[PDB]
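Peer 1: Pasting in a structure now, in structure tokens, and then I'll have a few things to ask.
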There are 2 protein chains.
Amino acid sequence: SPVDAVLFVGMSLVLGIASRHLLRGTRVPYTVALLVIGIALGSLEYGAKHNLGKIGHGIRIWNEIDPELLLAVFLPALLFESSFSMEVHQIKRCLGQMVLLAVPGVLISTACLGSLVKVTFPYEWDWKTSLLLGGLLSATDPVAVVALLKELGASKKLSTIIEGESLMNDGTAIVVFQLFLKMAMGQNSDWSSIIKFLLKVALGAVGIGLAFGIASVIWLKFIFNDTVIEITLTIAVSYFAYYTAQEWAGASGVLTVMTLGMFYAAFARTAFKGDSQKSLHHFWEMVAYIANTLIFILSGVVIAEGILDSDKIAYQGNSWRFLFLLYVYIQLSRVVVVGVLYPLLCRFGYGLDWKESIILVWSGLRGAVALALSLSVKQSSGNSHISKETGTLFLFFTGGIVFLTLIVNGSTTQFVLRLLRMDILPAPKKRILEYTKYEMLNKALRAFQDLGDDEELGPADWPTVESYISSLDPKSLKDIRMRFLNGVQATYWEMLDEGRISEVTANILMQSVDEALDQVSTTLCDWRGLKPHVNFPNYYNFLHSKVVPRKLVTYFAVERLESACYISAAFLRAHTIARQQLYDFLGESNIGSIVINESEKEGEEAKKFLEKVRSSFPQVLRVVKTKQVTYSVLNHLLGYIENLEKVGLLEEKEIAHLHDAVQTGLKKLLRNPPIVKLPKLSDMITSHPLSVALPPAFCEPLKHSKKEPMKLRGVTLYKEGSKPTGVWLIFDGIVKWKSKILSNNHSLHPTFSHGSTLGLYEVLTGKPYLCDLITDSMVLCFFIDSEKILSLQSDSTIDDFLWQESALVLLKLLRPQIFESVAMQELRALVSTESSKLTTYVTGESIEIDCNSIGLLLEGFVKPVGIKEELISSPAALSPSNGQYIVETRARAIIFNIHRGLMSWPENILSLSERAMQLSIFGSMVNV
Amino acid sequence: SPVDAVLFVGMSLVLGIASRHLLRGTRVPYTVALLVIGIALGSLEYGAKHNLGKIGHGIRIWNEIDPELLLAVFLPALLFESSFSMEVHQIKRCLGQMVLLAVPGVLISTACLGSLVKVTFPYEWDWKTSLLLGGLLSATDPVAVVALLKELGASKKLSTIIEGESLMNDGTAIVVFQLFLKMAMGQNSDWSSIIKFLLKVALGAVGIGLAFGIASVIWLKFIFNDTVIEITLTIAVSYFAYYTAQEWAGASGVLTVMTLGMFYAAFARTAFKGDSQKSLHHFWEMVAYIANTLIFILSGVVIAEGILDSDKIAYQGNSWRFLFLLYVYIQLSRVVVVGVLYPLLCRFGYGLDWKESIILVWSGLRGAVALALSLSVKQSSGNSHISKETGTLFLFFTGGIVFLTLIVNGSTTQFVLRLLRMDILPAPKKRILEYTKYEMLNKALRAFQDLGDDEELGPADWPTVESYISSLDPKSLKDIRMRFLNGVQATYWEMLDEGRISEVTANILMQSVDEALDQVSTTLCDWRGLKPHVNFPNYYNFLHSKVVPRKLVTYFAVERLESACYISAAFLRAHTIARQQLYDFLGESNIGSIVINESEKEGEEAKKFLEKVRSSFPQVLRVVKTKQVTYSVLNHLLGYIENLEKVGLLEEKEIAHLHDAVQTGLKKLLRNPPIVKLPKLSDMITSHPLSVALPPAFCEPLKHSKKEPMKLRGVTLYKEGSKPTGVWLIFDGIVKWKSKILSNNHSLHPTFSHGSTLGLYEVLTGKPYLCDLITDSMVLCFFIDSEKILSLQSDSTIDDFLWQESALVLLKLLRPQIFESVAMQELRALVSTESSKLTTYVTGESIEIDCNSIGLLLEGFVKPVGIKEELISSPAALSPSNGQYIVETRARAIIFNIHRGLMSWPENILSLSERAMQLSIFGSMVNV
């Protein structure tokens, strides 16, 4: 007999596999087909008394399945992954509406449904059992709703809203179902009894789940490099959570497993390995899928057994009337609960409209959970409390509700989508889709360009490759804003590809910009999407209560402000790059200036947040940047190691050691944020690039003490035209430069970065201060007198290096049209190149600027050739006027050699030789 | 009571997880720790009579586990993935030694061990039960051996040899164990009875497994895009294979599941999805891991129960003597079987030496399979045939053998490795390792270069990042050969990265070159590694037996020659590129010429194989190239789609549709090779680049009939100095050009490719044929008379295009020093660039060649300036002599603008500004 049960399980599994395979994108889920097949099989086994053999034995051995055993085997398996694959950031974005739809939504739904099925539902029912029915089919199938919504059209709001509300409705409905099913078996008599029972079954289960989750997350953080033990540990901890919950504490094990899934979705994304997460999700999806198909087949067969029993419930000819009435009651209950919650749903979280309201009310899919609970009721029934017809009627009613609710509410929802103007794709997103379907074509064409150079295998055939990929202004403010926001999206994509931010941060930023793209007509609301993720409420940690450890403060501050810090940094860099790109694209359009000013003013509270973080926690910024840098570095190393393992180029021991080392580094990162000692002033002096010219004797004036590096926001450094009293050093912070005399035109983002010396040009030339410096953020800055640098000017090499640094700063100043749109990173390479040479020019000589090169005069006067004689002053930024410049005074100079298509997609894209190219590579005629 | 069993399962699982986590790289497997813990728990439950509570109930409910149930639950779970993760190409490389070690190796081991444990092993035993013991602990644990060997030092031979021999020893041992355990329960009496029983249990099980594998592979090929249903289908088909095998046909279900795993490892790599394979492997590893830990714990607890029973077997004080004798017998049996098989092992497959012999004999690890079979014996025992002590003694003996065999043979094997000079890493592989640990450093440094440009988060801290990555000639023939082979490895790596070949082909080529690197002293044996994978035995298909379908011939030919065709193509391209790179690296070394000649002569039988394929099947080459091209294109598109899904940049419906389309294309590819119609001559004419100049009236001389395009190998095209009788067209094939008059120096690989016109220069200039053409392979070539082209010369645009193509060919001829090391792909871009212009020069004018540009004279005479007056003839290839050329006759010309470090790793790798750079980016002092 045990072999019969496993044979039934395997047969049901094969039927599930077949039904899912045949019914992909057929506007009908495989689950309803499984239910119908199970009903047919049960009818053939019981209704017709046809001896099915061993399959019949399996049917009759699973017909007597214990209720509690059914819950234990199935319900946690259904609910673990449904609560595991959550995008917890989106949930925390709209958690208020989630709980509002979950707890009081289910309460109201159960109350209304029980009242309706008690007043007019003639079977001489009881109020407790009717409310039990309400709480039974007040549960929404999460996986079916997720699949429907992915097939359905919902940008990001309805998807997560309905997903989470169904997920939490499962738990709330199972809790209320347990409460109502436990009617008067020696307990649950008075109001205090049910209150304490709820307290236990809910809070104790949640606490057990959270404790087990914490223990397992610590274990995972302590597990360095192994995929399999992670899935196995998840299985073991889930089983022990269920065991402790229901056989040690008496709580609800299913709710404990569901809370465990919540905790793993929330605080265990970084605990799991980078490559093990996909496999773990696939395996738990597989467990949930087997559980779902098996519970559906079992429900179908038990319904068929029940409705065609000796009493012949189905052949009464009247039960279907009340089944249709119950479906109407489901619809009415959903309508009334959505209407009641609408006055509060709209004011919290995501804005909900009547369109979203009707999509929400119509997208109620009672599936596996309701069927499992109904099977639980139609088992161990027939006693004094729950009778026998009073049992099947529940099972047949719930099965018919699942049938109708998955056929009509699963099919006609798309037809409703066709109305109400939601299936239409907005132009801001249509541009994105058509661009991404245009990069597919270009990437494929470049690949076919590359795979045509070889000659041993002969030409390729373009038509088949094309067949296999056959699935392929300036005066308008809104278009300019949309182009700017698309540029911001491209910048986020590029910075994620290069590795500024992890996957979750990029997802948050892209979701926010997608939300902001819908309000392109009005002011840019990009930062409004990021507002929930950037919070700096209080700093009670600095009230001396916890600064005594002076190390846990850094840990807590990082763990709380870490994601917000990446979000703000990426936001600022994206808007800077996008502003520069838009300025290049438009040049001098007034609309361009308006939108740039709009973006600059809009991205101000993020700067305020970063300034507050810097002023409160000076060391959190360095730790956060270190964590980001090492995370990106380790991801690159992991990619290289995966490539090597694919090749097999190294032995399976050295490559295993390297992979283990990289995984250990990643786990030590995601476990504890990097510990960086607070740098002293001398450490920053040594780390500063200018310290090479600074002798070690000058490196220890009591290790450069007696001065505090910090400078508050807005503190001036030196006024324009003032005497060069000294030169500053910028170890960390922001300095803004302004000057009317200098050609500050097209200087969109005037800013010097860390590791720079400022004012060196004036102190080594004696000229008045060219630029006015204002510190936009708190800057860790140091001052060194003019006399020290003038003394350092004694030797030739030090003087040459000092004038090289002066030249770099003077390129940053004089020519922001080209060199402002680049960090101080590459300019050091340009100045350090041996081709770039410092030269001294005598009167009568000239400057040999030519093609593919640029020049810079530092001191002296130059006479141009071919133009009216001009006395070009010391800061010149000499450039080839044609694609000359004789010297007239004592002069010394220096010479140098000199995804981003989404902003302008349709505005950034024949000769007899081109056609020859096209034929020699492609087929007859296909544009490249 | 059922809850007790599941509690025991969960406790054992947690203990397994803990033991594996603690004992990673401790030179002791977690399995022995699990065995010891199980023995201790059983001793505490039975030996001390200490009431353990519910854990004790679980122990006593699993103590009475049914034997057949134990096999069913455990053994297929152990063996499915052990037979699933095979690298089947390496197995087919050395299958002869595999079967030799498996079938007769196990037979000899069982015979010798049974004889030894029957002659001197006093318990009044029987011969059948003693041979049963031999066949029981004649099984080697596959997973433990794999883990040990990955920790152990074996390049590629011992690893796969021992892995496969243990894997097949499992099946052979379970078959012989079933045969010996089935002694005289109403069957297996005479020799005919055992012969037919073996025939059934082996061949019928293999056939059932193969049929189920074929059905499931067809199902997988018909499944387009879904990960979960693939794992679920694997589970379902495995269960149904076991069911059909043992409860419908009477065969051995475990052997059927093992053969199913073989079939999936062999012919189902392409059936599974590209992203689902890793998850599926992880899940089945997880199932095998739970099965292994549970069987180990169960074996330990049952041993503890048995040896401390009423009879007190352990406390007899003598059983350990015979246990140690049995361990010595295991060692002696392994020694004798390896010695017997050595005269035949060495002559077949991989060469096996005494060093490999001792590593093989010492690496025998009896693990989970032997313990499971021994538990099967110590259950349903105590009857007339198998007694009761005669049962435990088997269980305690097998458990002690596993204990000793996993402690000493699992630890001292590394110490033996320390001797015999195998742990030493050879210099050819040490160079590879130190290079790959040098690209880690460069990639990390470049990443830190990129992640230092931003300014909102401030500087990064280099020391912590460094801490997290703290795990980091010309006259010698052998060094030159090693450098050349490293260049070939780099070429394979680059061509896999760009996508010439799949992962398996790149793995085969890299394994072959790794094997060849060990014989660097002698002639290059690279092709010897590829020899088993390149076979063209017979072409009976062309005997008119199966050419009537004239479509199944292409299918069968592709399916048989497909991998060999990629291997040969990649081999040829890799050696061409490596020869060119080596010639660039050395220039004119005699050793370089010797090794280049060696490589060219060595890579000749691959050309012969490709020529045979082309002559037999003309259309297989195009189909194979098409399949490769579309596979690479779809992989690139899948990578882009995965990037987009990570971003979340598109809605979850359009991106889902694109992913589904790409997966459907990939499945339609891997299911059926692409169907390409055989191109007609007119199709190739139109597809040829020169057809643009050919008018449509000239495009249909009865669609260019009356001529057969094919030309055999070695057929000349036109002799040097002959009159330009016409111009040829190369649609597909190889042409070699030789000319003493032309500067053929440094022309390492003189070859024109497909889609080219040859001889056009001479026919449009009237000069004698510059080059001598020899067809190195069968070429599909066409001839067009001189009069037609001279007539086409009538119009200006056609003449300009014709002279542009002439210029491209003449760059391919005159300057092979620069333009031979590039395909005809990019040269079309160079000639087609608008900067590259065709100009007509009158006598007295000059050619304006300058920096960053090149020139070409086609007809006329030119006088140089600054050098003795030379009459440079019509083919000139004018180049800037300094980094001039006045015209003297009627002349017309044309102007143009103009992983690979592994070959030379240690010979391809400060100023005051450089130190400033280093400080401004990094910490104090770290070389870049």
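Chain B residue numbers are taken from Swiss-Prot; in order, the displayed residues are 32-503, 524-934, 958-972, 1007-1017, 1030-1048.
Placement of Cβ uses the backbone N, Cα and C atoms for every residue, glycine included.
Dumping what Swiss-Prot says about this protein:
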{"type": "MUTAGEN", "residues": "B:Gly136 to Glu", "note": "In sos1-12; hypersensitivity to Na(+) and Li(+)"}
{"type": "MUTAGEN", "residues": "B:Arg365 to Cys", "note": "In sos1-3; hypersensitivity to Na(+) and Li(+)"}
{"type": "MUTAGEN", "residues": "B:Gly777 to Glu", "note": "In sos1-8; hypersensitivity to Na(+) and Li(+)"}
{"type": "MUTAGEN", "residues": "B:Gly784 to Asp", "note": "In sos1-9; hypersensitivity to Na(+) and Li(+)"}
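Could you give the neighbours, burial and distances for every feature on this list?
Peer 2: Close to B:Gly136 (mutagenesis position) in the fold, though at least 6 residues off in sequence, lie B:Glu196, B:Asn200, B:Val368, B:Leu372, each with a CB less than 8 Å from its CB.
Less than 8 angstroms from the CB of B:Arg365 (mutagenesis position) sit B:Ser140, B:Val392, B:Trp393, B:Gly395, each of them six or more residues away in the same chain.
Shown in sequence order, B:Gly810, B:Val814, B:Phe834, B:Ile835, B:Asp836, B:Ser837, B:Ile840 are the residues of the chain, 6+ apart in sequence, with a C-beta less than 8 angstroms from the C-beta of B:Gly777 (mutagenesis position).
According to DSSP, B:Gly784 (mutagenesis position) is assigned to coil rather than to any helix or strand.
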Peer 1: Looking at the ends of the gap, B:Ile1017 and B:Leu1030, with 12 residues missing, what is their Cα separation in Å?
Peer 2: 15
Peer 1: Residues with Cβ closer than 8 Å to the Cβ of B:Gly784 (mutagenesis position), same chain and 6+ apart in sequence?
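Peer 2: Non-local contacts for B:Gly784 (mutagenesis position): B:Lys762, B:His805, B:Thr826, B:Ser828, B:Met829, B:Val830, B:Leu831, B:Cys832.
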Peer 1: Which whole-number value in Å describes the separation of the CA atoms of B:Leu503 and B:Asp524, between which 20 residues are not modelled?
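Peer 2: Taking the Cα of each end residue, the distance is 26 Å.
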Peer 1: Ignoring the 34 unmodelled residues, how many Å lie between the Cα of B:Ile972 and the Cα of B:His1007?
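Peer 2: Cα to Cα across the gap: 24 Å.
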Peer 1: Just need one number: Cα of B:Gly934 to Cα of B:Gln958, in Å, whole number, across 23 unmodelled residues.
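Peer 2: The gap of 23 missing residues is bridged by a Cα-Cα distance of 12 Å.
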Peer 1: Please classify the secondary structure at B:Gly777 (mutagenesis position) using three-state DSSP.
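Peer 2: Its secondary structure by DSSP: strand.
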